[PDB]
Amino acid sequence: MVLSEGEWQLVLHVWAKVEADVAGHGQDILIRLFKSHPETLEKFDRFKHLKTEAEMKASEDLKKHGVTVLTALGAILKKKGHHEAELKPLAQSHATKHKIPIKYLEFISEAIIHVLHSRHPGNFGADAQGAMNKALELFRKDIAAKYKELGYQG
Ligand code: HEM
């Protein structure tokens, strides 16, 4: 796939709003993912035990991980499609160490779009949401292709 420049602009314009509060968005997004798809919490041997949303909100470790995830995702989006380098180490650890199925990257893509929609309705109308979905599908497609080369296509 190839996004046009206008689509990238819509993606980087709402992302600049996320970046005003990286740790708060990270929390929202991971909690929305775990609530929606509790099976994904099992992949975290660190958080696994968190039983409620209140516990999740209070977990300092969870919030740090959220900042890690978003920082890496933001560095990938800012490349505007030229992200091969950034993807390599990410696809190797998720395919060999963590073992995250493509299906779970779709689930978090959904949680990212839900949260931007709630927190930025004015910078996240239909065209901007289509552009963000297109940028995340691109991301999932390049990752999936690297999974296959690494031997996982999981
Ligand atoms: C936008 C998608 C994602 C990005 C950009 C991302 C990024 C990262 C980064 C940068 C790290 C630390 C470095 C590393 O281990 O590679 C990480 C660790 C991890 N990620 Fe991903 N991740 C994403 C999605 C997921 C999803 C969907 C899950 C599972 C449901 C997941 C599970 C984990 C786990 C198990 C770790 C290790 C956490 C800890 O033990 O420290 N990741 N991820």
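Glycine is treated like the rest: Cβ placed from N, Cα and C.
Feature annotations, reproduced from Swiss-Prot:
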{"type": "BINDING", "residues": "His65", "note": "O2 binding site"}
{"type": "BINDING", "residues": "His65", "note": "nitrite binding site"}
{"type": "BINDING", "residues": "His94", "note": "heme b binding site"}
{"type": "VARIANT", "residues": "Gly122 to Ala", "note": "In metmyoglobin"}
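Counted over every protein chain shown, other Cβ atoms within 10 Å are most numerous around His94 among the binding-site residues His65, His94. Every protein chain considered, the tally of other Cβ atoms within 10 Å of the Cβ of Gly122 (variant position) stands at 8.
Classification of the residue listed as 'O2 binding site' by DSSP places it within a helix. Taken residue by residue with DSSP, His94 (heme b binding site) is part of a helix.
Between the CA atoms of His94 (heme b binding site) and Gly122 (variant position) there is a gap of 34 Å, rounded to the nearest whole number. The residue listed as 'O2 binding site' is 28 Å away from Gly122 (variant position) when you measure Cα to Cα.
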